[PDB]
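Novice: Would you mind keeping the following structure in view while I ask a few things?
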Amino acid sequence: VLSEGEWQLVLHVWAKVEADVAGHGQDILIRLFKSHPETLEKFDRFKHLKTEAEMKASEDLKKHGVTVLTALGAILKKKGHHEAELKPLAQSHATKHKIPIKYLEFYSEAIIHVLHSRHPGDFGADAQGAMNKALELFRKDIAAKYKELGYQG
Ligand code: HEM
């Protein structure tokens, strides 16, 4: 469980994200594909993009990134009370996209890297600790939902 203080640190840095959701979304997706190239294989609509600049120029990748962060932001703002928001994401990610929890770990590492890169003064040790805990909670709870659906990834 996160404390109220941890939640507040999460939401404080999240507000910075919300100043430029698109740009954050692009940077996180790009970082994910650079750090863990196998994750790109899971995206039929993006895996033809061959360079960082093609990734940055893709409207579809940018639109997707905004969809992803909007969903994550809505989750985070529930401070752990996120069943209603998490369920549909679990459904799709288990049954259609087939995303293993290890790939969620990779995505979480990309989130932390971008936030630190763009907001180091508002993303020191305690903030990073808090966001890692929020993301860990998300991964824990999605995994349980995955299993309820019969998916063991
Ligand atoms: C914090 C982690 C993540 C969040 C919040 C998230 C969120 C979303 C949302 C909101 C959508 C659109 C609705 C849906 O299909 O459920 C989506 C689609 C998708 N997600 Fe994720 N996602 C996450 C992680 C991942 C990871 C790590 C991968 C792959 C390695 C992945 C692969 C996909 C794919 C392939 C789609 C369909 C994209 C399309 O063609 O339109 N997701 N995701």
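Residue numbering for chain A follows Swiss-Prot, covering 2-154 in order.
Method reported for this entry: X-ray crystallography, 1.6 Å.
Including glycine, each Cβ sits where the backbone N, Cα and C put it.
Per Swiss-Prot, the feature nitrite binding site maps to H65; the stated evidence is similarity to another entry. For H65, the entry in Swiss-Prot reads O2 binding site, with the evidence type experimental evidence. Residues or ranges marked as heme b binding site in Swiss-Prot (evidence: experimental evidence): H94. Among the natural variants that Swiss-Prot reports, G122 to A is described with the note: In metmyoglobin.
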Novice: Rounded to the nearest Å, what's the C-alpha distance separating the residue listed as 'nitrite binding site' and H94 (heme b binding site)? Just drop the number here, would you?
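Specialist: The residue listed as 'nitrite binding site' and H94 (heme b binding site) have their Cα atoms 15 Å apart.
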Novice: To the nearest whole angstrom, state the Cα distance for the pair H94 (heme b binding site) and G122 (variant position).
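Specialist: Cα-Cα, rounded: 34 Å.
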Novice: Check each residue in the chain of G122 (variant position) that is at least six apart in sequence and keep those whose C-beta is under 8 Å from its C-beta; list them in sequence order.
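Specialist: Residues satisfying the criterion: none.
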Novice: Would you mind pulling the DSSP three-state label for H65 (nitrite binding site)?
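Specialist: Looking at the DSSP assignment, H65 (nitrite binding site) belongs to a helix.
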